Amino acid sequence: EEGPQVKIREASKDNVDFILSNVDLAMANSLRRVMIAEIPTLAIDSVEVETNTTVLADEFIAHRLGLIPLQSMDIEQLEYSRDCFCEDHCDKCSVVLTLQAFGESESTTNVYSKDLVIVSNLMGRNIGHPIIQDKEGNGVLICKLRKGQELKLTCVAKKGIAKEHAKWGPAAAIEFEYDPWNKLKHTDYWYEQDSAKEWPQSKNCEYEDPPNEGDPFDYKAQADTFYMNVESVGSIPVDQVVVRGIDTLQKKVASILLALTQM
Amino acid sequence: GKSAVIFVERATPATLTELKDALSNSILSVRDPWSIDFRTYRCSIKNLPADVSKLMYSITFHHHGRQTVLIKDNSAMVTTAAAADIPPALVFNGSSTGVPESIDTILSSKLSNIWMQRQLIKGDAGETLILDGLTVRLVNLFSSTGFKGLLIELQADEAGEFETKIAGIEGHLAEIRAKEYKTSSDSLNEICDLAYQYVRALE
Amino acid sequence: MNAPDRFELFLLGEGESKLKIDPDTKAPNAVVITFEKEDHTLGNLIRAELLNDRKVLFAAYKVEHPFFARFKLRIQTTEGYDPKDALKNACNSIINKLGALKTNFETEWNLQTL
Amino acid sequence: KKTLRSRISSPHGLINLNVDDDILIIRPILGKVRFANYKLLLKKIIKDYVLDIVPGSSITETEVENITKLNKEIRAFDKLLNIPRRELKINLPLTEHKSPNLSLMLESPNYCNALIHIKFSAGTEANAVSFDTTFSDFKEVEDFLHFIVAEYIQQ
Amino acid sequence: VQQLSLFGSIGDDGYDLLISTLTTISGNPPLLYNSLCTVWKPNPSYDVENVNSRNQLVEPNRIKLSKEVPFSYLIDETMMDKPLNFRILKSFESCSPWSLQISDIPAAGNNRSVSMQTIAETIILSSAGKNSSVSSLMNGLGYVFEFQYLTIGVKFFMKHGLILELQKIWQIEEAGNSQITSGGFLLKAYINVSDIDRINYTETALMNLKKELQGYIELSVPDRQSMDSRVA
Amino acid sequence: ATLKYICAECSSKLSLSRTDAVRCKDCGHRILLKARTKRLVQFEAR
Ligand SMILES: [Zn+2]
Ligand SMILES: [Zn+2]
């Protein structure tokens, strides 16, 4: 087609395995960094506690509520409250979640991310839905109550990035490898007898030609072709972790061009 | 005189130029750049009589007098921090010290307990495009949170044909794929309506 | 307690430009751009692209201390060429490269049935 | 009167004056003569290019805090200190379909040179024209008068 | 703005002598002038905390609105046809432009050679809308009318920006205007300063004027507390 | 409405004032708690 090229190896709701060729390592990495840190997500940010009869602390629970993944598909049409014009929050900038739970049962009563209810007007946008990947359809286990154990609270979810808090991290681990045969001599293999026998062969070795000993060292050789795997948490779909990552980095660069323009 | 303010919510720093070119074949000349500050204050009074806003807007025009118009509950107050704009009689009888400052400085330093600055939008290095009987000003508005949008100021001495002029500019916006924008040409003394229009288009 | 606010990493300070371009004294046709509320994510990316420019003689960036999200980038170009222009072109090249990357990923993704 | 006024009103302090700004006694005065010359040539040009060409035509020239007691005294000499200007209106015969009107204004903004302002409109709302012009050179006023009388005024 | 000043006074009978003295000393005869001041305070019905958004203490203060009025509004019929000069003082839709001022209590210091007061001022040029009266606008800011006074006097322009005002003050109420200065005139000498130098220079100018009138009329530094408009 | 103090064991609300007797109604136990403020507390979820 044009410049750098992609070749997807495997896909799911949760994973994207692909090959990125005709790219600078610096670019591959900068994208990898952005996916981890700069993609916006919606996550619980304020927790007003009306009642808590639980064995857990108000803030212990509060902390967990932030780590619960929320639907951030249409996150782009929500404003950062900081940029919003209200007094604290509103609809244009937040999602209000409610949680009322009580131990009616003699048996232990469980509190799940499913038990969260949206109270704010969604403006008909795909946002704030607790992500349920759970087979039984419960989502994240927030708490356990016994008998008169009541938990009544209110959550304000806000747009944010992983730089502010890791709760707004839409990506789990991002796998990243290049040159499975150390052709580039980018690592000096620690060994005891044989580095080839001692160090396990990469999966990606199959997608590259072995060096063949009867050849001189390619110094001219440079790093292109990157075997990556992007894992999603739920907030954004796997593809959009890649796309939005590409786009964020693009926007980030545009700001610099624009800054120079104003100067 | 007449005026209208168009605020392009959905846009990027580039949108300005895109619209700038859709007029390339309508332009005539380009005067000096302009500037503008748009402040939002929130009242801290807690007994505030029902239906009295808690919001007050401050629109500062740069070299439109270094003047600042305060707008609250559909009412406006025009102020100036320019010693050169002081009515001569007020300097003579001592009503004025001859050395004024901005109403915003006063608000933040002497009345800060009653009024708190919530937001500050600034538009620098704006452009003054001169067309046929219609002056069109363009500037990129920025907040403390990066780009905030594009602002179009439409001023026309020609009291007559105007509704057409505004519709025309809105059309060139359709061309550059600038959808989901707000336009105001409302009214409440030129400087006052202009200031009001910014409020309607941004609030 | 002595902990700085987390937004300080990305949100520009009161009266603090993203870029501050200062000229290098020690070398002709060399400049030093300080990038506020930025990290390696952008620094190493730009530096590597300026390296691809033939008319660029020197390019390097450094995050002088990790408590602060800012980096100094030094650009030296051949006489006649402007370092601000060099930075402008590398910035552009990056965008155009990313634009193709997105297009190529999108096309390839749409082909998958999972 | 001016220095005193400059001291009374503004300064709370002392005067500020410029020779260039404050220069004019004699230089402002000489302009009076040069303008008279300029006005003479202008009327000659008008006779040649216009009056002689169109028969009925003729030309008519026309005049273009409380310190107030002071400002009134100074205002009285505005006659002597004004940048010299006269308007020469050219009377043209009325065509029964439309009435063309032409006038020129002569002025000396820096006191020693001349600007010539020509306005022409002969409206027939189908044919309606308007010219608003400024010339620093009598050579070009002859050429523009000629152009005007040719197309629009002549039969 | 920093206003450095000194005050004094004289009884009605000292008028002519003082006018004659200031005319010779300054070189110019007096200039008649007036001003109406309306003072406003935070609405007592409304109540707000006295702190910043940064949670910093803010002291409530009065706002002073001042303008002029055409002299004809101060001359009745008995006053009619009387030289409109310094001698007259003896026989005693939208909003208009106004000067809006908030001042601070003068600078502290024992043995101050002059009074030094900081003044925050802005100018109101006009208004529009529903409630465009200056009164409504003040209310919109959360303030209410408290009191107002008229001042009539003569002023003298002197060197280095020094100004001298000989004034009479009348408080205004429907119940009637009462002359705060009944008996004589309030004398004020001052200079408005927008660097330490110009401040020490200005002090000197005032000190030389004080020195030049010593023996005849005394000019001194008024009590700080008497120049404090804070509400309490 | 209003529960000034709660019981430690039986968890029955008490609502008593100054010099009322520091004890529970039914069970003996002089323990007794305080019951949360009605001035709802908000926490950052970080
Ligand atoms: Zn909001
Ligand atoms: Zn009990």
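Throughout, chain A uses Swiss-Prot numbering, with the displayed residues spanning 3-265 in order.
Looking at the header, which is where the method is noted, we find electron microscopy, 9.7 Å.
Just so it is clear, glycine is given a Cβ too, placed from its N, Cα and C backbone atoms.
Features reported for this protein in Swiss-Prot:
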type	residues	note
BINDING	A:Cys86, A:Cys88, A:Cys92, A:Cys95	Zn(2+) binding site
MUTAGEN	A:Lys9 to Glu	Transcript termination readthrough
VARIANT	A:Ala30 to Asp	In mutant RPB3-1
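Overlay of Swiss-Prot feature records on the structure.
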residue : record               : Cβ contacts under 8 Å, 6 or more apart
A:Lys9  : mutagenesis position : A:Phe20, A:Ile21, A:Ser23
A:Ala30 : variant position     : A:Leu22, A:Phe178, A:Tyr180, A:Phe228, A:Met230
A:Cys86 : Zn(2+) binding site  : A:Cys92, A:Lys94, A:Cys95
A:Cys88 : Zn(2+) binding site  : A:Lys94, A:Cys95
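Same-chain residues with CB within 8 A of the center of the A:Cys86, A:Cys88, A:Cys92, A:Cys95 CB atoms, the Zn(2+) site residues themselves not counted, are A:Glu81, A:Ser83, A:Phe87, A:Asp90, A:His91, A:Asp93, A:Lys94, A:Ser96. Proximity to ligand 1 (Cβ under 6 Å from any of its atoms) holds for these recorded positions out of A:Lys9, A:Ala30, A:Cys86, A:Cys88: A:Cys86, A:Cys88. Per-site Cβ counts within 10 Å over the binding-site residues A:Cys92, A:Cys95 peak at A:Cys95. Checking the recorded positions A:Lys9, A:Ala30, A:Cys88 against chain C with a Cβ-Cβ cut-off under 8 Å leaves A:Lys9, in sequence order. DSSP assigns A:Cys95 (Zn(2+) binding site) to coil in the three-state reduction, placing it in neither a helix nor a strand.
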